[PDB]
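Single-structure report; data block below.
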Amino acid sequence: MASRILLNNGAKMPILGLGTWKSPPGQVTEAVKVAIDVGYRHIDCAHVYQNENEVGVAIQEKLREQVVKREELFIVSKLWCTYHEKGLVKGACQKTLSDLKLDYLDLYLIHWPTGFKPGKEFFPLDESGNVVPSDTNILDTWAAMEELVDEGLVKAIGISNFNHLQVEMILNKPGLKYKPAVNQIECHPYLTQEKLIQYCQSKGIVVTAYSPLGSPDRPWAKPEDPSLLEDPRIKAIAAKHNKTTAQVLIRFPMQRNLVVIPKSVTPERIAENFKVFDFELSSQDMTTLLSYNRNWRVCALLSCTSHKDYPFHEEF
Ligand SMILES: NC(=O)c1ccc[n+]([C@@H]2O[C@H](COP(=O)([O-])OP(=O)(O)OC[C@H]3O[C@@H](n4cnc5c(N)ncnc54)[C@H](OP(=O)(O)O)[C@@H]3O)[C@@H](O)[C@H]2O)c1
Ligand SMILES: O=C(O)Cn1ccc(=O)n(Cc2ccc(Cl)c([N+](=O)[O-])c2)c1=O
């Protein structure tokens, strides 16, 4: 189990990163500092998480402390939906760079395929309760992303929450300059993503698994929803290995040649979650975890389902 995976820009990406969605500004500096200390090099960020400044402070601290150097870190951020217009993309990237306090990003993703009305509000809604879209399209937004590579702001570009047809649209774009390096998608034992993973990997696109613990802290969760972390079948596998359920849920995608980005703001759990390089799930464990798929996704909004580019109408 090598700790990094080769990307199609020639760079190497650490397979275990720290998620930062819902880590509040007042606590995330400590979280990221602890993460870097215990071995995390990959940090998953986004402008919409509204904590990039404080992630950036942790990075600056660890550089100053001589704990890491910039080139050892793999910092990912994402273009929010309200900035899909070609003319807004560079400024959005620069804002993220200013907040993270970096010269460049290792990877910059189109966060969702759906463009939203530009403006101050991140989730502009109309009187029907649906998001107000923008007059933007995947291919033009991709071209703007490509310019960021040529301008040296980012080392690689990729996508997130794109279905296979949306990926294909980019792969077949006339005059394509860069293929997506990564597609970051929800993936865990209840949403194993076998078809989309098969598709992306065959194209040399690395898949990052988000919400690997089932995002129990998501806001819009339903009392009548699942709980991976409490699934006794998964705890049974953990117990066999003298590990925790979270550790099993993190190791699982690692053994599928995926990158994985579990989130914690808690020092003890940040450290726990990185202790997954000293054991292996058996081939039976792997097959068994795959059998738990129920095609249940937690990251999707009713308010986005009428968007022309909503990704989850398609099977995969
Ligand atoms: N591209 C996208 O559209 C997208 C969407 C969703 C997520 N993501 C990325 O993926 C990351 C991970 O997904 P996520 O934040 O949805 O959820 P997750 O990583 O599946 O779960 C995080 C939750 O699990 C808890 N937890 C973490 N480690 C634990 C442990 N060892 N034992 C018990 N509980 C533990 C955390 O609590 P504490 O923090 O309180 O310790 C938090 O409540 C995000 O932070 C974000 O970076 C991207
Ligand atoms: O985007 C993230 O990384 C985390 N996050 C944050 C807010 C949110 O509404 N959602 C759900 C969301 C956001 C945008 C969209 Cl465009 C959709 N959707 O269903 O199409 C869902 C999130 O997944």
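Going by what the header records, the deposited coordinates were determined by X-ray crystallography, 1.0 Å.
Each Cβ is built from the backbone N, Cα and C atoms, and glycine gets one as well.
Features reported for this protein in Swiss-Prot:
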type	residues	note
ACT_SITE	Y49	active site, proton donor
BINDING	10-19, 211-273	NADP(+) binding site
BINDING	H111	substrate binding site
MUTAGEN	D44 to N	Reduced glyceraldehyde oxidoreductase activity
MUTAGEN	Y49 to F	Complete loss of glyceraldehyde oxidoreductase activity
MUTAGEN	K78 to M	Reduced glyceraldehyde oxidoreductase activity
MUTAGEN	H111 to N	Reduced glyceraldehyde oxidoreductase activity
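Structure with Swiss-Prot features highlighted.
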residue	record	contacts (Cβ under 8 Å, 6+ apart)
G10	NADP(+) binding site	none
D44	mutagenesis position	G17, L18, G19, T20, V76, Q184, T208, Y210, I261
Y49	mutagenesis position	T20, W21, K22, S23
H111	mutagenesis position	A46, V48, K78, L79, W80, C81, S160, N161
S211	NADP(+) binding site	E186, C187, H188, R218, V298, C299
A221	NADP(+) binding site	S215, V298
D231	NADP(+) binding site	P189, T245, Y292
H241	NADP(+) binding site	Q247, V248, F279, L281
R251	NADP(+) binding site	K243, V276, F279, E280, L281
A271	NADP(+) binding site	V34, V38
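Residues from the recorded positions list (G10, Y49, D231, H241, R251, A271) with a C-beta closer than 6 Å to any atom of ligand 1: none.
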